[PDB]
Amino acid sequence: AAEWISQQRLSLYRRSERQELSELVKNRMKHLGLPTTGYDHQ
Amino acid sequence: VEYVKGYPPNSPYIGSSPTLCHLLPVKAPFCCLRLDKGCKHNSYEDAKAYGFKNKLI
Ligand SMILES: [Zn+2]
């Protein structure tokens, strides 16, 4: 498994802030129970 | 028990650096984290009862 997360390190390190913020709200909606869909600029 | 290898799911703040960490297979309930008063799962009340193999911090 050490060869599998070696790209998880390379991907989660290069994610843009827009992806980091989008991953935050979706994760919270998952935690509070709201559907993750419907979330998806001025 | 085995500790799974992964990133902590809930980062308390935005910009928190993601780090590969030792993680429990299942998120421990908030009652299991407290020491002075035990819970339904474990009735230990102090580090003596838990019996840690390593020295505390
Ligand atoms: Zn408990």
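Chain B is numbered as in Swiss-Prot, which gives 728-784 for the residues shown.
Heads up, header says this was done by electron microscopy, 3.2 Å.
Here the Cβ of each residue, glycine as well, is placed from N, Cα and C on the backbone.
What Swiss-Prot says about this protein:
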type	residues	note
BINDING	B:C758, B:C759, B:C766, B:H768	Zn(2+) binding site
BINDING	B:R761, B:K764, B:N769, B:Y771, B:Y777	K(+) 3 binding site
BINDING	B:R761, B:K764, B:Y771, B:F779	Na(+) 2 binding site
MUTAGEN	B:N769 to A	Reduced the Na(+) sensitivity of KCNT1
MUTAGEN	B:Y777 to F	Reduced the Na(+) sensitivity of KCNT1
Of B:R761, B:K764 (the binding-site residues), the residue whose Cβ has the fewest other Cβ atoms within 10 Å: B:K764
Residues satisfying Cβ distance under 8 Å from B:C766 (Zn(2+) binding site), sequence separation of at least 6: B:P756, B:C758, B:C759
Among B:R761, B:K764, B:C766, B:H768, B:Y771, B:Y777, the recorded positions whose C-beta sits under 6 Å from ligand 1: B:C766, B:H768
Any further residue of that chain within 8 Å (Cβ to the Cβ centroid of B:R761, B:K764, B:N769, B:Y771, B:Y777) of the recorded K(+) 3 site: B:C759, B:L762, B:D763, B:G765, B:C766, B:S770, B:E772, B:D773, B:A776
C-alpha spacing of B:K764 (K(+) 3 binding site) relative to B:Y777 (mutagenesis position), in angstrom: 13
Same chain, 6+ residues apart, C-beta under 8 Å of the C-beta of B:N769 (mutagenesis position), given in sequence order: B:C759, B:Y777
B:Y771 (K(+) 3 binding site) and B:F779 (Na(+) 2 binding site), distance between Cα atoms, whole Å: 12
B:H768 (Zn(2+) binding site) versus B:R761 (K(+) 3 binding site) - Cα distance in angstrom: 12
B:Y771, B:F779 as binding-site residues, winner by CB count within 10 A: B:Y771
Other CB atoms within 10 A, centred on B:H768 (Zn(2+) binding site): 10
B:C758 (Zn(2+) binding site) in three-state DSSP notation: helix
